[PDB]
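A.B. asks: Questions regarding the structure given below will be posed in turn.
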Amino acid sequence: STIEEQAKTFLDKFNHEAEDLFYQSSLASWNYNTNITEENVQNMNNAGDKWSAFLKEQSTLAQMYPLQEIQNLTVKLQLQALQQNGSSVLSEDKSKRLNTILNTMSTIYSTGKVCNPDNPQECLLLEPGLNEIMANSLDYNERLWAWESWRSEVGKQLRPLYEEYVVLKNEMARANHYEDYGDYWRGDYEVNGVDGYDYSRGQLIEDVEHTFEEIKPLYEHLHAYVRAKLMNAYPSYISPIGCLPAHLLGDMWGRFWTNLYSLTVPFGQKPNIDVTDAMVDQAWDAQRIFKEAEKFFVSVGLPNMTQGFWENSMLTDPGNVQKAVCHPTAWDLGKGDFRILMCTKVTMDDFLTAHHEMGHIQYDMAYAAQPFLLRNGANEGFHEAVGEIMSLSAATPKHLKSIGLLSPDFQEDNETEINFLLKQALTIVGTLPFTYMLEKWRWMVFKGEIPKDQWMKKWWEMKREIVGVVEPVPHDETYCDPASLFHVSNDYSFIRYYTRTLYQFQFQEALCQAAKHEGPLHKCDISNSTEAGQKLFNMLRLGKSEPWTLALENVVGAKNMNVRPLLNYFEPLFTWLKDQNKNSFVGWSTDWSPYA
Amino acid sequence: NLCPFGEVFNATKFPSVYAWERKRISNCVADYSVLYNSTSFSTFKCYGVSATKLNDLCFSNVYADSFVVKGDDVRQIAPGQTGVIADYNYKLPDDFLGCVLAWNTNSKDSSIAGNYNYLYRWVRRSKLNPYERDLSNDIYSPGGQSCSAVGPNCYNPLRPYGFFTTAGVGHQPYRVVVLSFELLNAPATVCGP
Ligand SMILES: *[C@@H]1O[C@H](CO)[C@@H](O[C@@H]2O[C@H](CO)[C@@H](O)[C@H](O)[C@H]2NC(C)=O)[C@H](O)[C@H]1NC(C)=O
Ligand SMILES: *[C@@H]1O[C@H](CO)[C@@H](O)[C@H](O)[C@H]1NC(C)=O
Ligand SMILES: *[C@@H]1O[C@H](CO)[C@@H](O)[C@H](O)[C@H]1NC(C)=O
Ligand SMILES: *[C@@H]1O[C@H](CO)[C@@H](O)[C@H](O)[C@H]1NC(C)=O
Ligand SMILES: *[C@@H]1O[C@H](CO)[C@@H](O)[C@H](O)[C@H]1NC(C)=O
Ligand SMILES: *[C@@H]1O[C@H](CO)[C@@H](O)[C@H](O)[C@H]1NC(C)=O
């Protein structure tokens, strides 16, 4: 009557029951998202309630099993995933207070609005009013007004609440045998118990810093380039020496630099690659797009789609009376049911997004033989990485010509490659420092290094040191600027987007090395390479049953994240920027401010 | 006289795997051709004899066992297999002379909300012997112990299958019939045409 043998039967029971209720809950959610009625909402809420109650009761009985008398690692992984105490350790009053705080913050973020003086009637919300002016307008004063108005009518109401929030979360973490909430978030990357493949919770921080130390040169050059172009757009507003003002960076918060592309084109006389017109000419529909994606995935050895995918998926807008959400998603309902929900239209963007979603579905299909709790990615960055490498491969001119969608007479010149590389850089490279700075600030406020009175004073110091972005108006202590973003105000971790970005380029070069590619890495395709497919499937099949270090090593031959492939990918743009930046100054000084 | 192929294979209801039913066939002329224009068999496998040689053989005694199993577990109905069905519900001997027929029956045994009328056993103290049936309803203490209530580590042995219409091909119902015949020094009963 070993405890190990007693726990095996309990796990069997749990898996068998969890399959059925998860399937019922997923079916109800699908019925809602396809067809919006009040009855569907009620059914969804019922199913969700039953699944949460069942999970909580199952966790409460699981703690009977001590973790230190189990030698099978799969069993320990399952029990550890099931034994987490959650927020139930707090007293009832504190839990209710925390839930109220979270709901209030979410609501105020989702319902806030502002309007300019002398027009009390016309008030704009964040979507789609503020985003349009932020992403399209070319006037200095309107952009400044929008920025300050949004950060002065929504942030102020969040500063007190957020305060309490921090304290409460910290207490919960300390009742779960953690140093703070930041340690709780970092614990996803922790693996222990396996010789030669161990990772400490506090190690991750160090590695992130190391990686960033190798990205600083390239980014710096890019920064300089952008500044020069902006000096032409706003002749008497940007210093040739200092940083970039925050309200002139495309989006509201400066997360992406995509919208600046129209102002920073190297060679504007050469149009970008676009294949929508040929798609319209040859009478292509959504079903043709998905068939092409399926053929592309078949060519590398991975399987086809089952009949349920074609019968049950909704690939077109229902239109007429029915209303459904049009956010593209891939559903794994369990029990051999895979679906894709997207409102397809005839465009190149939908052509790429179909490949992204189908890669999601292929990954979800690979590990269907693992137990229930281990049906997920190795960590929170693999899932999306797998999705993006396929879209990267499918947009190359070689693949476009191979499927009879570009003229064979079309010959590429280096100007078009430079333009494409700059467009990709403005979306990939320009988001890493923002993510790193935000996560570092959150970690340090949770840890207790930054006192409450010095929060904002730190927030705009790091912005001027790492990201090189300055404030247009001085900010007092009453503001709560970081709370103005969705992820911070709705309790979501923000480090997935960095490891995701490094991992995808690690995977791509390893896959292209096995396809005998010759030339630059930004023109690689993996079609008609069964070796690449086998190498990818070896990692995909594992699931969460093994440490993520082993999963990475099974593909790239290394045990840790690395940043060299990104630089290899962006080398030509690096040399071009180095050539043209011979007259401008590279770097920034913090002392300059627009209002000084 | 025609064979009762339209009475065993065209039945209204099939039993659960843990309570499988066995039927005895009397004198008969094996005319399978009246079954071709109506159904097609997803699995047809014979051990000990070729399927095309049934027209020239006569069997001393013939038995037909009927049950219904999940799709992925159909492979477990074989001489040398191991698994839940092979150990706890239905076990076949190694020296087996007979045939196994399995066909998909999703259209009538599945539903939009789910059918839960088919049960199977998932825990038992010891593995079964060939051609045995168990109909107990005890409480399964894992380590031998005594308990009279269904609570912690005391589980009832029978659990139901989950059948949904929109499920994948591995979770769809399959109906299975095992035909087992013997060749002894007795007058023949079932003969070919
Ligand atoms: C992958 O390989 C297949 C088979 O060789 C390629 O399909 C052929 O493509 C050529 C032009 O590239 C056509 O002339 C043939 O008619 C196609 N079929 C056959 C049977 O040869 C396919 O193009 C390759 N994929 C890529 C991206 O080049
Ligand atoms: C959408 O929901 C309504 C609500 O009753 C229902 O009548 C209708 O049949 C549903 N549409 C589909 C396609 O099932
Ligand atoms: C752990 O249990 C599983 C159950 O099937 C078994 O396959 C595996 O070999 C066990 N681990 C070890 C190290 O024996
Ligand atoms: C928290 O977890 C530990 C071990 O899993 C357990 O001993 C403790 O009772 C749990 N706290 C609660 C929710 O009672
Ligand atoms: C995939 O589907 C095609 C078309 O039905 C078929 O010819 C092929 O055999 C299937 N198998 C794979 C995985 O290639
Ligand atoms: C492209 O190549 C030509 C020579 O083929 C060269 O003169 C030109 O400078 C190159 N473009 C860039 C942006 O370097």
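Numbering of chain A is taken from Swiss-Prot, so the residues present carry the numbers 19-614, in order.
Note that Cβ sites are derived from N, Cα and C of the backbone, with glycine treated the same way.
Below, the features straight out of Swiss-Prot:
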type     : residues               : note
MUTAGEN  : A:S19 to P             : Increases slightly the interaction with RBD domain of SARS-CoV-2 spike protein
DOMAIN   : A:19-607               : domain 'Peptidase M2'
MUTAGEN  : A:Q24 to T             : Increases slightly the interaction with RBD domain of SARS-CoV-2 spike protein
MUTAGEN  : A:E37 to A             : No effect on interaction with SARS-CoV spike glycoprotein
MUTAGEN  : A:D38 to A             : No effect on interaction with SARS-CoV spike glycoprotein
MUTAGEN  : A:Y41 to A             : Strongly inhibits interaction with SARS-CoV spike glycoprotein
MUTAGEN  : A:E110 to P            : No effect on interaction with SARS-CoV spike glycoprotein
BINDING  : A:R169, A:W477, A:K481 : chloride binding site
MUTAGEN  : A:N330 to Y            : Increases slightly the interaction with RBD domain of SARS-CoV-2 spike protein. In sACE2.v2.2; increases interaction with RBD domain of SARS-CoV-2 spike protein; when associated with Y-27 and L-386
MUTAGEN  : A:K353 to H, A or D    : Abolishes interaction with SARS-CoV spike glycoprotein
BINDING  : A:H374, A:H378, A:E402 : Zn(2+) binding site
ACT_SITE : A:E375                 : active site, proton acceptor
MUTAGEN  : A:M383 to A            : Slightly inhibits interaction with SARS-CoV spike glycoprotein
MUTAGEN  : A:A386 to L            : Increases slightly the interaction with RBD domain of SARS-CoV-2 spike protein. In sACE2.v2.2; increases interaction with RBD domain of SARS-CoV-2 spike protein; when associated with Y-27 and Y-330
MUTAGEN  : A:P389 to D            : Increases very slightly the interaction with RBD domain of SARS-CoV-2 spike protein
MUTAGEN  : A:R393 to K            : Increases very slightly the interaction with RBD domain of SARS-CoV-2 spike protein
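Neighbours and distances for these, please.
C.D. replies: Cβ-based neighbour count (10 Å, all protein chains) for A:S19 (mutagenesis position) stands at 11. In this structure, A:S19 (mutagenesis position) belongs to neither helix nor strand by DSSP; it is coil.
Under the three-state DSSP scheme, A:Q24 (mutagenesis position) falls in the helix class. Non-local neighbourhood of A:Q24 (mutagenesis position): A:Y83, each in the same chain, at least six residues away, with C-beta under 8 Å from its C-beta.
Neighbours of A:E37 (mutagenesis position), defined as other CB atoms within 10 A of its CB across all chains, total 15.
Look at A:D38 (mutagenesis position): DSSP puts it in a helix.
Sequence-distant contacts of A:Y41 (mutagenesis position), defined by Cβ-Cβ distance under 8 angstroms and a gap of at least six in the same chain, are A:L351, A:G352, A:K353, A:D355.
There are 8 other Cβ atoms within 10 Å of the Cβ belonging to A:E110 (mutagenesis position).
Here A:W477 (chloride binding site) comes close to A:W459, A:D499, A:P500: these same-chain residues lie at least six apart in sequence, with C-beta atoms under 8 angstroms from its C-beta.
Around A:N330 (mutagenesis position), the C-beta neighbours below 8 angstroms that are at least 6 residues distant in the chain are A:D355, A:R357.
DSSP gives A:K353 (mutagenesis position) a coil state; it is part of no helix or strand.
Within the same chain, residues at least 6 positions away in sequence whose Cβ sits under 8 Å from that of A:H374 (Zn(2+) binding site) are A:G405, A:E406, A:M408, A:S409.
Within the same chain, residues at least six positions away from A:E375 (active site, proton acceptor) with a Cβ under 8 Å of its Cβ are A:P346, A:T347, A:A348, A:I358, A:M360, A:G405.
Using a 10 Å Cβ-Cβ cutoff, A:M383 (mutagenesis position) registers 17 neighbours. Look at A:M383 (mutagenesis position): DSSP puts it in a helix.
The Cβ of A:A386 (mutagenesis position) has 16 neighbouring Cβ atoms from other residues within 10 Å, across all protein chains displayed.
Non-local contacts of A:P389 (mutagenesis position) by the CB criterion (under 8 A, 6+ apart in sequence, same chain) comprise A:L29, A:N33, A:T92, A:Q96.
According to DSSP, A:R393 (mutagenesis position) is assigned to coil rather than to any helix or strand.
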A.B. asks: Spatially, which candidate from the binding-site residues A:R169, A:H378, A:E402, A:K481 is nearest to A:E37 (mutagenesis position), comparing Cα atoms?
C.D. replies: A:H378
A.B. asks: Specify the nearest of the binding-site residues A:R169, A:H378, A:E402, A:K481 to A:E110 (mutagenesis position), where nearness means the distance between Cα atoms.
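C.D. replies: Nearest by Cα distance to A:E110 (mutagenesis position): A:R169.
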A.B. asks: Filter the recorded positions A:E110, A:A386, A:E402: retain a residue only if its CB is under 8 A from a CB of chain B. Output in sequence order; output 'none' if empty.
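C.D. replies: Sorted by position along the sequence, the hits amount to none.
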A.B. asks: Among the recorded positions A:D38, A:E402, whose Cβ has the fewest other Cβ atoms within 10 Å?
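C.D. replies: Among the recorded positions A:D38, A:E402, the sparsest Cβ neighbourhood within 10 Å belongs to A:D38.
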A.B. asks: Using the recorded chloride site (A:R169, A:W477, A:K481) as reference, state which further residues of the same chain have their Cβ within 8 Å of the centre of those residues' Cβ atoms, listed in sequence order.
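C.D. replies: My list of surrounding residues reads A:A264, A:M474, A:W478, A:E489, A:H493, A:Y497, A:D499, A:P500.
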A.B. asks: A:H378 (Zn(2+) binding site) has how many other Cβ neighbours within 10 Å of its own Cβ?
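C.D. replies: A:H378 (Zn(2+) binding site): 22 neighbouring Cβ atoms within 10 Å.
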A.B. asks: Give me the count of other Cβ atoms within 10 A of the Cβ belonging to A:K353 (mutagenesis position).
C.D. replies: 21
